[PDB]
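A.B. asks: One structure, pasted below without further comment.
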Amino acid sequence: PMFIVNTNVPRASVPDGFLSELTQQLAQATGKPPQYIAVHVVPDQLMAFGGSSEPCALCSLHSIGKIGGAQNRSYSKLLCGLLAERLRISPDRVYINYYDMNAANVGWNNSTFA
Amino acid sequence: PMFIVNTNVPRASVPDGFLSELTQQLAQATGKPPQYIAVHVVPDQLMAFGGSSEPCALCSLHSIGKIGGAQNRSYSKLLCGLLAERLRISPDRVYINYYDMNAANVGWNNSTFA
Amino acid sequence: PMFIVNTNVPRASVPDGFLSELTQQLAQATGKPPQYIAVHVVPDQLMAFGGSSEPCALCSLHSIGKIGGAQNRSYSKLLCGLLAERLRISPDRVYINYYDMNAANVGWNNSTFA
Ligand SMILES: *C(=S)NCCc1ccc(S(N)(=O)=O)cc1
Ligand SMILES: *C(=S)NCCc1ccc(S(N)(=O)=O)cc1
Ligand SMILES: *C(=S)NCCc1ccc(S(N)(=O)=O)cc1
């Protein structure tokens, strides 16, 4: 699992421990061990959501499996909740794209997971 | 619809109104009201295109529907035109990836669109 | 072909000719002319991999074709090797996502490649 957050909120507004919390919460949500999880947080971005520059985020979650209708609703509740509580971004100014990756299309450690 | 532009043009060369211009023009092109459209512009990037560091852009357009052969050819004209006029990028140094998203794979407001 | 590498290693630790090397090596690996290859390197990122902020990278390679099981294993050896030699990133702290794009979904110069 790989989670990327792009946001216009300033870097100073990202709390200490945020990347750790994301790693832990995504491990619980996906069932995968934390060693597998990558997080990437990108603050201070030039963004608009609905033509407004108020706090917003564009995110993506890539995973080898564990992607689907019900799971994605659960991930959205979790991840919008964290962006609201920790970065003060309204959930209706967040988009999250979910991508189910084939293992043969994910490289790691000089090879692929195929 | 979500439109992302990655470019090596400096931040100071991105007009203040560019995000709003892109929002409005994408609303007209996709038929979706502007409240649904998100835009992200990423300047000052370390990039090469054809082995040259002259101005260039790598872009993505994600949308639930409104993606297809003919539509994508039309979007390329709209977006090349905007990047040429406002960021002074040659249109042969622009790539745009088009992604047709399933509503079940787009999170928003604690849920998904499915 | 389009290759993007996001990393937490500092900008100052990216060698001068790194973009050029990636372009030439991707041309040899993919068989496509360098004039069609785009490269994008993003240092200084806020990232965690397995819960650790030691040097890591999240990358993607997009191509119209030339993506597949054994091919992706070969790309991973090539690219992990370059990230290890030049950026000092351990290969077990690199993920690379491989994307086989339909030509109708790749825009360039006021049209698509279809
Ligand atoms: C998230 S994209 N992690 C990539 C690493 C990885 C390795 C194995 C598996 S498994 N055995 O299919 O659960 C998932 C993810
Ligand atoms: C772009 S990715 N917008 C996502 C939000 C969205 C997309 C489509 C529609 S609709 N009801 O099909 O017009 C609404 C909202
Ligand atoms: C990478 S995504 N390049 C853009 C698409 C593409 C693919 C192949 C060729 S060629 N000249 O036939 O090798 C050009 C452009």
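Quick note: numbers on chain A are straight from Swiss-Prot, i.e. 2-115, in order.
The backbone N, Cα and C atoms fix where each Cβ goes, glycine too.
Taken from Swiss-Prot, the feature active site, proton acceptor covers A:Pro2, and the record attributes it to similarity to another entry. Among the features that Swiss-Prot reports, substrate binding site is placed at A:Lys33, A:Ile65, A:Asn98, with the record citing experimental evidence. In Swiss-Prot, a mutagenesis experiment is listed as A:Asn111 to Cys, annotated with the note Causes formation of interchain disulfide bonds with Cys-81 from another subunit.
Would you situate these features in the structure and describe their surroundings?
C.D. replies: Long-range C-beta contacts of A:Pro2 (active site, proton acceptor), restricted to its own chain and to partners at least six residues apart, with a cutoff below 8 Å, comprise A:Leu27, A:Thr31, A:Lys33, A:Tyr37, A:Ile38, A:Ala39, A:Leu62, A:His63, A:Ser64, A:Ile65, A:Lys67.
In three-state terms derived from DSSP, A:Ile65 (substrate binding site) belongs to neither a helical nor a strand segment and is classed as coil.
The Cβ of A:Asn111 (mutagenesis position) lies under 8 Å from the Cβ of no residue that sits 6+ residues away along the same chain.
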A.B. asks: Determine the C-alpha span of the substrate site listed in the record, that is the greatest distance between any two of A:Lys33, A:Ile65, A:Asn98, in Å to the nearest whole number.
C.D. replies: 19
